[PDB]
Amino acid sequence: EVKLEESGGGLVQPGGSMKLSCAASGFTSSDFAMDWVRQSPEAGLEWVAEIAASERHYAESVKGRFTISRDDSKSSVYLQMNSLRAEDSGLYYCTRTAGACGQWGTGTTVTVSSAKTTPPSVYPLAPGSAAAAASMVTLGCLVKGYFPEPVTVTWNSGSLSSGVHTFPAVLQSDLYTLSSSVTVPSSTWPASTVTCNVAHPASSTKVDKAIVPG
Amino acid sequence: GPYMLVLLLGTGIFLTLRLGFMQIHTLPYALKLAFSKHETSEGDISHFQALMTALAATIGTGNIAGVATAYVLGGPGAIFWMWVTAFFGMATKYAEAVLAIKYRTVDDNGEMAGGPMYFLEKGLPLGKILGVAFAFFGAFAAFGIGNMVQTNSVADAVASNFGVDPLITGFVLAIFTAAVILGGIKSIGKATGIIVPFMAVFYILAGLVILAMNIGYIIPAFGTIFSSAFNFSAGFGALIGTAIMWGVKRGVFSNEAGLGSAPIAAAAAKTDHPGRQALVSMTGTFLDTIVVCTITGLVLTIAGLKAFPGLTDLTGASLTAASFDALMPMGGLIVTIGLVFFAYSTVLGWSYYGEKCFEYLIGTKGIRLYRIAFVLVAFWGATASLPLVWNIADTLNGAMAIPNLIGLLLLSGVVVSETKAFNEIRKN
Amino acid sequence: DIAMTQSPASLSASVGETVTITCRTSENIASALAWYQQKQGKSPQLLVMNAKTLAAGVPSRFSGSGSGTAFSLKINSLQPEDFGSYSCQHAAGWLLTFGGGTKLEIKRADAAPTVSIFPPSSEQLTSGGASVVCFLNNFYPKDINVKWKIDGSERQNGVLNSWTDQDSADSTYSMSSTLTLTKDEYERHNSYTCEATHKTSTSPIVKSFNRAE
């Protein structure tokens, strides 16, 4: 049908700059006026910029620090950000406007922070020796000390998809910490190996930890 | 605020009652006279050339895109209330042109200067204060509706469809603007005389072409308009804000009813009496709203009565062009072509509208300044970013509106007497 | 600026019932109010346009009404697929603003948590730190209290808690409470305990372990 794919998100220090893009397809970018809508990590949903093919309007919060542009030849819309602030962190969404925001985009993510990219440390969580030996065992993985988001956690390379819980990351002083829990029949563990697959794209780290009892 | 619209429409109701539904009977004679052949009695240009000057100003992007803005936000029922704006507004435009008889020509050749700022001078002196207020507002307000709204709409609309048009479209609009209004109003009547009918016939035919190809959809398109506008299903008269307000607000914009900036051209007519030219001026609404605007509104509803993909969220001028391109082979190219002449016409007209109202303040000393300003602002308007220019335009128009309406109310006794004079001459 | 306040900020609907959500605004805005539904990992989905007009492909149970200074989004016969955040937006001007949001969650029969406690890893200790992890899985309702006792004495601060979104399959919540200490401070005490207090039981669920094993 209609396609809107945002791109260009990333991690940028305060005061820095970057420009986002929204390759559009499935319709005539030239006829329709386009908007940028952003959602903060707390589900804020805040409007950013407007454009039609000539003239543009900006929210007072970003007036003078954002520049919305268009290129109907390449069927893509841009959003150029400079002198960025911490508050500009959010998912930046591409959309077309008139009275209601009907066709939305994929979203691209901006993180504005002075924090330094640091790879995670992945530690296995195995129950204590004096476990009750219930019918089902629960194992865990602790992914701590990483920046920035995100991490992707799978169990046994996707073989274990049922009964897993990966908890949302919690941020404590410039670093994120995340844990994920898997439950398997005690018959399986440790008889059948259970492994933790953690990946952090920003640091180009992939690590596997095998859960071994104590 | 928007109370002025209840005031503006209220005069339309009032004058129609005091003038006893004059517009319906006088219209054929006025129409025949407006386009009649062969008259030279104290005037700058013909009655016909006065109408085409006024129609040049009256016909603009509000006929193309302003209706669409109303059709979307107010629903198709806004068209009916746009009609009500013109029909009752006919009486308003007549009173505007009648009272334009209390006009005195200026220095620097005849040129002649008639308008509501002059009526107030001939009111019952406070009128001196109202007239200078009217000129102060209109001198500014001409740049809004008359220049920037029209010059920006075409510039952007050309950039979407043809896109080899940054400021280039602004440049060509400025050059062709200066060439015409350089030779004052006498040059305008030449240019507006040839342009406007070619412009209107070009459009209107394409609409009647569309109606011809889709005959069956015509009466239901009327049905949805009438079924709406009187659709009280939601809210206790809460369609006032939905359909009625957008119909009136955008309707006044297109045909320019109670604005006091329509006679500025009627005064330059070679007229024996006020009633002679005031009847030609009363046709200003009829050609704009009931004819041109209705053509635009019919296509828009027909597009909505059809399915057609993706037009559901189109801004304004792009919607109508898409609505045309959907129903006709090259309707898209037609509408954007018309938009150029529709807006350009309105640039020239309101230039004179602003000139004479400006000269009231400064005299003919600064008339050269107003024209060069109008040309430059036309260039800047195509390049600058004026997203909500319509909003600031409508406010200036309302500011212009307040004084003149007061005059038409108070001076209803003058015109009704002056009418009983002309219609007495109409039996001979 | 137009400020639109939505109520209730969050509600939980027992499946198969009907619910009504409100978007309230600072000033009159005619019929220019639109409604969206957003889910985890997705952009907003348009539900109702221009206060009452209906968007195509959205189920008929959704209906909106009002004008001016009273707007309501009404859902008849809720379903588990309606879990998400509901936002409202107005088209007065070009600086379109949004509401704070309304979180729609699902009601289920109360269920007790499955508590699990894990000692610090051997690798973390050699790295100079020690995190004690407690997993509370598949429980309803969300209201839960986790108490950490170190050697019988409560520990107030140093705890990081994280909750999951409501489970799509069984409408149950889960959380992980992580108590982080340095190695030296961890090795100072003997018994770490995880106390989960829930409405399901008058007596808490206690899981613990001793470092001396």
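In order, the residues displayed for chain B correspond to 16-53, 56-142, 146-448 in Swiss-Prot numbering, which applies throughout.
Backbone N, Cα and C atoms are what each Cβ position is placed from, and that goes for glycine too.
Residues annotated as L-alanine binding site in Swiss-Prot, with experimental evidence given as evidence: B:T75, B:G79, B:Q170, B:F273, B:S274, B:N275, B:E276. The DSSP secondary structure for B:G79 (L-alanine binding site) is helix.
On its own chain, B:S274 (mutagenesis position) has B:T75, B:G77, B:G79, B:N80, B:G83, B:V84, B:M99, B:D308, B:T309, B:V312, B:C313 as residues at least 6 apart in sequence with a Cβ closer than 8 Å to its own Cβ. According to its DSSP assignment, B:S274 (mutagenesis position) is helical. As annotated by Swiss-Prot, D-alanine binding site applies to B:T75, B:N80, B:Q170, B:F273, B:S274, with the evidence given as experimental evidence.
Annotation of the published mutagenesis B:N80 to A in Swiss-Prot: Markedly reduces L-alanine uptake; when associated with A-274 and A-308; the original residue is retained in the structure shown.
Around the Cβ of B:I165 (mutagenesis position), 28 further Cβ atoms fall within 10 Å across all displayed protein chains. A helical conformation is recorded for B:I165 (mutagenesis position) in the three-state DSSP classification. Listed in Swiss-Prot as a mutagenesis experiment, B:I165 to A is described as follows: Shows poor substrate selectivity, allowing additional amino acids such as L-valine and L-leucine to be efficiently transported. Decreases L-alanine uptake.
Remark: B:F273 (mutagenesis position) has B:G79, B:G83, B:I165, B:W410, B:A413, B:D414, B:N417 as non-local neighbours, by Cβ distance under 8 Å and separation of at least 6 in sequence. Annotation of the mutagenesis experiment B:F273 to A in Swiss-Prot: Shows poor substrate selectivity, allowing additional amino acids such as L-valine and L-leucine to be efficiently transported. Decreases L-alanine uptake.
One mutagenesis experiment catalogued in Swiss-Prot, B:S274 to A, is accompanied by this note: Markedly reduces L-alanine uptake; when associated with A-80 and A-308.
Classification of B:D308 (mutagenesis position) by DSSP places it within a helix. The local packing around B:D308 (mutagenesis position), expressed as other Cβ atoms within 10 Å of its Cβ over all shown chains, amounts to 27. Among the mutagenesis results in Swiss-Prot, B:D308 to A has the note: Markedly reduces L-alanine uptake; when associated with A-80 and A-274. The residue drawn here is the original one.
While the structure shown retains the original residue, Swiss-Prot records the mutagenesis experiment B:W370 to Q with this note: Does not change uptake of L-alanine, but reduces the ability to transport D-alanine. Within the same chain, the residues at least 6 positions away from B:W370 (mutagenesis position) whose Cβ sits under 8 Å from its Cβ are B:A74, B:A162, B:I165, B:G166, B:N167, B:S281, listed in sequence order. The secondary structure of B:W370 (mutagenesis position), as reduced to three states from DSSP, is helical.
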Å between Cα atoms of B:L146 and B:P142 (gap: 3 unmodelled residues): 5
Spatial reach required of the 2 unmodelled residues, as Cα distance in Å from B:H53 to B:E56: 5
Residues within 8 Å of the B:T75, B:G79, B:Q170, B:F273, B:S274, B:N275, B:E276 Cβ centre (excluding the L-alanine site residues themselves): B:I76, B:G77, B:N80, B:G83, B:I165, B:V272, B:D308, B:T366
Distant-in-sequence Cβ neighbours of B:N275 (L-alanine binding site), under 8 Å, six or more positions away: B:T75, B:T102, B:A103, B:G106, B:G304, B:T305, B:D308, B:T309, B:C313
